[PDB]
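Notes follow the structure.
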Amino acid sequence: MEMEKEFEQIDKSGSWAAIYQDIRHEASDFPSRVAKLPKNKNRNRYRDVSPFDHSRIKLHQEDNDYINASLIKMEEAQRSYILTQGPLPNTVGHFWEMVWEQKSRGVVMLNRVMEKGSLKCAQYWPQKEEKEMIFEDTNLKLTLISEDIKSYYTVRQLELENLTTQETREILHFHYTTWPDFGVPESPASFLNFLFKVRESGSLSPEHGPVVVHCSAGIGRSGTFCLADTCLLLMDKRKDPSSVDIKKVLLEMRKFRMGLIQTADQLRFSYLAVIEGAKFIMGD
Ligand SMILES: COc1ccc(CN)cc1OC
C-alpha cells in the first residue's frame, strides 16, 4: 500500500502496536559473540543491546578492537551510517578513535546527557573553547572551536587532532536537544529541519566516512533518524512515494543492528516524518 492512505487506515484502527510487533517477529537475528565476551563487559552500556559480529565496527588497536557500534549499509541509496550507544566514561576515548578511523565528518546526538534524572551519556565533548580535552591511552585532543545554539538543536564545530602525527580534522557536532523525556514529538517538523541541516553540511555524503549517530542505546531515536533519511532519499531517486516501502526498509536496516525503532509510537512518528518530509522531496 500510498503510505498516507495506509497511515490513515492504520491510525483509525490501532494496528500500530499491531504492526510493530510484527516487525519484531520477522527481524533478523545474528550472532553477537564478540560483544558478549567477558573482557568486554564494561564497554556495553546496556545488557540487551549489542552489535552483531558481521557489521560491528572494529577499532584499529590490536589490543581490544571492541566498541558497541554497527555499520548500517544501504546499498541502493548509497548511504552508510554508524549507529552507536552514548559513550561511557571509559569508552569516550574509543568513541573518538572510531571517528578518526572511519573518517567521519559529523556526529549526530539525539539525547541529552541527563534525562529523567539519570545519566544517559558521558560528556564526551568540550564545553568551553579554552578547556580542551585530551583522552587517555588515545593520542587525541579535542577542541571546541564554535557553537551555534538554537531552539530545537545546537551545532558545534570541533577540531580533532592526532598528537602522534599532527594531523587535524574538523568535526561537526549536530545535537538535537528537545526530544521529550517520554514519547515522541508532536510534530515532526523540528526533526525534519534538523535532518536537513545535517544533510546540508556534507556529513551524509559519500565523499566522506559514515556519519556517527547515537542516543542512549543507539537503536531508538537513532533508528528514527536513519530510517527517515533513507526513505526520503529513495523518494528523490525516482520521485515516487508509493515506490518506497518503509517497513521493508526498516527490516533491511535491522539486518545490521538489532532493535531499531523501540516502540510502536516511534514507528508511527517515523511514518509521520517521511510523509511530511515528502512534501519537500516531490518538488515543493
Ligand atoms: C551522489 O550520488 C548519488 C547518490 C545517491 C544516489 C542515490 N540514489 C545516486 C547518486 O548518483 C549520482
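Each position is counted from 1, following the chain as shown.
Method reported for this entry: X-ray crystallography, 1.7 Å.
Using the three backbone atoms N, Cα and C, a Cβ is placed for every residue, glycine included.
Taking Cβ-Cβ distances under 8 Å and a sequence separation of 6 or more, the neighbours of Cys215 (mutagenesis position) in its chain are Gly86, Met109, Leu110, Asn111, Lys120, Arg221, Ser222. Annotated active site, phosphocysteine intermediate per Swiss-Prot: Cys215, in sequence order.
The annotation substrate binding site is assigned in Swiss-Prot to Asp181, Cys215, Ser216, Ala217, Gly218, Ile219, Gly220, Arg221, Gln262. A 10 Å cutoff on Cβ-Cβ distances gives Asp181 (mutagenesis position) a total of 8 other Cβ atoms nearby, all chains included.
Cβ neighbour count for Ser50 (mutagenesis position): 22 (other Cβ atoms within 10 Å of its Cβ, all protein chains included). Among the sequence features in Swiss-Prot, the mutagenesis site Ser50 to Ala or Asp is noted as follows: No phosphorylation.
Under its mutagenesis entries, Swiss-Prot includes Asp181 to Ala with the note: Substrate-trapping mutant.
Quoted from Swiss-Prot, the note attached to the mutagenesis of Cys215 to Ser states: Catalytically inactive mutant; abolishes sulfhydration.
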Report summary line: Taking all protein chains shown into account, the Cβ-based neighbour count within 10 Å for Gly218 (substrate binding site) is 28
Report task. Would you kindly give the Cα-Cα distance separating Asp181 (mutagenesis position) and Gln262 (substrate binding site), rounded to the nearest Å? Result -> 14
Query raised in the report: Which is it, of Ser216, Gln262: the one of these binding-site residues whose Cβ has the most other Cβ atoms within 10 Å?
Result: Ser216
Report task. Round to the nearest Å and give the CA-to-CA distance linking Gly218 (substrate binding site) with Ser50 (mutagenesis position). Result -> 10
